[PDB]
Amino acid sequence: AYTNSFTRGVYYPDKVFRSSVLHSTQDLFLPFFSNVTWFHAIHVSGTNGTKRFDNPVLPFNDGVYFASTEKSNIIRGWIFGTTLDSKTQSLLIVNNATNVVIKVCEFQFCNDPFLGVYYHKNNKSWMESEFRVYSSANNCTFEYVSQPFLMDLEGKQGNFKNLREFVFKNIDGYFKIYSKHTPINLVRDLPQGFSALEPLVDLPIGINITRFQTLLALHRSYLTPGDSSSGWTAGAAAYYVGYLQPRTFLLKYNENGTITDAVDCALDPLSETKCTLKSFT
Amino acid sequence: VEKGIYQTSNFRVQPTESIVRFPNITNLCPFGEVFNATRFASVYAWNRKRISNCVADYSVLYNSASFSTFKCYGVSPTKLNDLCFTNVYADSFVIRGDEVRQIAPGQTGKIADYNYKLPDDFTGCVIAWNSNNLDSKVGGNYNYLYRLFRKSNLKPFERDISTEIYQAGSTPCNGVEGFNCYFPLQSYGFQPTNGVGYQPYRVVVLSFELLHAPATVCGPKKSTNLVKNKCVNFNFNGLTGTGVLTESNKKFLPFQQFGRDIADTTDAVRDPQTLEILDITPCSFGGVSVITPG
Amino acid sequence: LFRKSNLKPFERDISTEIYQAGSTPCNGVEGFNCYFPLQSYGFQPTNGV
């Protein structure tokens, strides 16, 4: 639906450091209190409540914000590309086990490019079984893979506590990806808190992208009767999506250099006031 | 000049030494694996490998391959490490030494006829080196096949992989190999007892666009060691300038790589390789006033 | 074409000596990394424009 992101979409575009001052910079921030699309990673098992298969193709207009309140660690990757086809080169990201295997491999993006996790018997733990994501001409001009092989599932069904935020933005093909890892407590919506988004990497592959989708898991254990896409009852996370817009904003750093609070210039009268005066008060 | 104070110029202490700082060379284009491989593609289906996302190397000319016949056609071999280029293509195969002369723009022969050719606006480096210790098989190796019977001719950047039987004089062949109808593939002798012109010679061609896409490839970056408490002319990766570098206490966040002031004048930096926090204190910039009676 | 220093305007320098590349002092010896610095124009009578 539509939700009000209180203050998300702040980050460090410049590697520079400014202590205990303010700076009004223009960049593709996310406008504050904008319409945010809430997507529901939930497996309502009612005979009249459909399995919420919230995975449509989403527009990558300018730059895509992403908030993921995931304690189930089901939401893993992001599906990129303009045509989302094997003809036009495309980008794809995954997370096998704490290892990102992002690739320009233009695999087929048919309606089942998802993961599947199953609780195995040989080892009493959910083990990656389904890999139905890729089958197509590789022709991969790029392959960056960091390979720390770990798992931190920590599935909880009661309270959302692990929130990972990511912002994907393209600038002259230096596809920058900013991230933030936050232990949260609110289950209802995004907490009214301030948190920057440090950069992770600026992959210089330079592919024009217009479409953007997400990646999760779809398999379940054996106790559930049925098969992977027919019966699934452990997706217990949620996420939210917004779109950055070209705006002039202001940041108030601290002594440490962490962005404490930001101020839009084009939000409101008092906002424009605090902006043009170059003052937080 | 009557009694009074005046001004003339600036006491601009001259920068005493230059220092370049860059992160160390973590990645590389493994040219050894581009040279010391066991096999190499046939001259017919030559290997059009993509070289990208790695730092180039120009250590020395006479490498393992010894660079028998080397020539950087449209680019400077000297500043290869200095020149910044992207989208590298390594076209490599095996030919005869007598066929080495078929590399320059427009050079003809059986390779350019049916196997491989290269343009006339070339911007890469062609190295054909004598494979007399690598491809030389003591009994002669014929597995490097060359097409010689085909109706049309091939243009550069085009690799053929088919075996369509040749029709001579327009005599219909139902897959028959006989008079005026041959198999387009043939085999090279490549014996060790052959002459220098008949020795096996491997060819590696490095051709790249001139900054068409984002520059994934670029040369190495030598990093002279820093020296502090002098007006060094510093050139770190991000910026250049002049100043005296001093150890500091500013806790540059791990992602943060620069530091500035209210009036956007870069003064605080972080060492490129190691984690050192330098402040760039100015050099002397006082006006050289003169006092005097008249 | 090859020359250690780009020529300063308004001066003609004719140094017949072969240039020195490849870490070897070449004493008039044509070889790898050493060629005569005064390369000749490749001209066929009535060539392309």
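Chain B residue numbers are taken from Swiss-Prot; in order, the displayed residues are 308-601.
If you're wondering, the header gives electron microscopy, 4.2 Å.
Even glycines carry a Cβ here, placed using N, Cα and C.
Taken from Swiss-Prot, the feature domain 'BetaCoV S1-CTD' covers B:334-527. Where Swiss-Prot documents B:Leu368 to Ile as a natural variant, the accompanying text is: In strain: Omicron/XBB.1.5, Omicron/EG.5.1. Quoted from Swiss-Prot, the note on natural variant B:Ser371 to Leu is: In strain: Omicron/BA.1. Under the heading of natural variants, Swiss-Prot lists B:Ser375 to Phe and annotates it as follows: In strain: Omicron/BA.1, Omicron/BA.2, Omicron/BA.2.12.1, Omicron/BA.2.75, Omicron/BA.4, Omicron/BA.5, Omicron/BQ.1.1, Omicron/XBB.1.5, Omicron/EG.5.1. Looking at Swiss-Prot, the entry for natural variant B:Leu452 to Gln says: In strain: Omicron/BA.2.12.1. For the published mutagenesis B:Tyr453 to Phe, Swiss-Prot gives the following note: Decreased HLA binding to NF9 epitope. Increased binding affinity to human ACE2. Looking at Swiss-Prot, you'll find the natural variant B:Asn460 to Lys noted as follows: In strain: Omicron/BA.2.75, Omicron/BQ.1.1, Omicron/XBB.1.5, Omicron/EG.5.1. According to Swiss-Prot, the mutagenesis experiment B:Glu484 to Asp carries this note: Increased replication in human TMEM106B overexpressing cells.
Overlay of Swiss-Prot annotations on the structure.
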{"residue": "B:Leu368", "record": "variant position", "Cβ neighbours (10 Å)": "16"}
{"residue": "B:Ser371", "record": "variant position", "Cβ neighbours (10 Å)": "11"}
{"residue": "B:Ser375", "record": "variant position", "Cβ neighbours (10 Å)": "18"}
{"residue": "B:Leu452", "record": "variant position", "Cβ neighbours (10 Å)": "18"}
{"residue": "B:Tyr453", "record": "mutagenesis position", "Cβ neighbours (10 Å)": "23"}
{"residue": "B:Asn460", "record": "variant position", "Cβ neighbours (10 Å)": "10"}
{"residue": "B:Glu484", "record": "mutagenesis position", "Cβ neighbours (10 Å)": "10"}
Per the under 8 Å Cβ criterion, the recorded positions B:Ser371, B:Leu452, B:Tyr453, B:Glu484 that neighbour chain C are none
In angstrom units, rounded to an integer, how far apart are the Cα atoms of B:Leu368 (variant position) and B:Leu452 (variant position)? 29
One of the recorded positions B:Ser371, B:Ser375, B:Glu484 has its Cα closest to the Cα of B:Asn460 (variant position), namely B:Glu484
B:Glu484 (mutagenesis position) and B:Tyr453 (mutagenesis position), distance between Cα atoms, whole Å: 17
Quick one: of the variant positions B:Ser371, B:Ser375, B:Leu452, which has its CA closest to the CA of B:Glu484 (mutagenesis position)? B:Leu452
State the Cα to Cα distance, in Å, between B:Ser371 (variant position) and B:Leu452 (variant position), rounded to an integer. 25
Spatial separation of B:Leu452 (variant position) from B:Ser375 (variant position) - C-alpha basis, Å: 23
Determine, from DSSP, whether B:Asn460 (variant position) sits in helix, strand or coil. coil
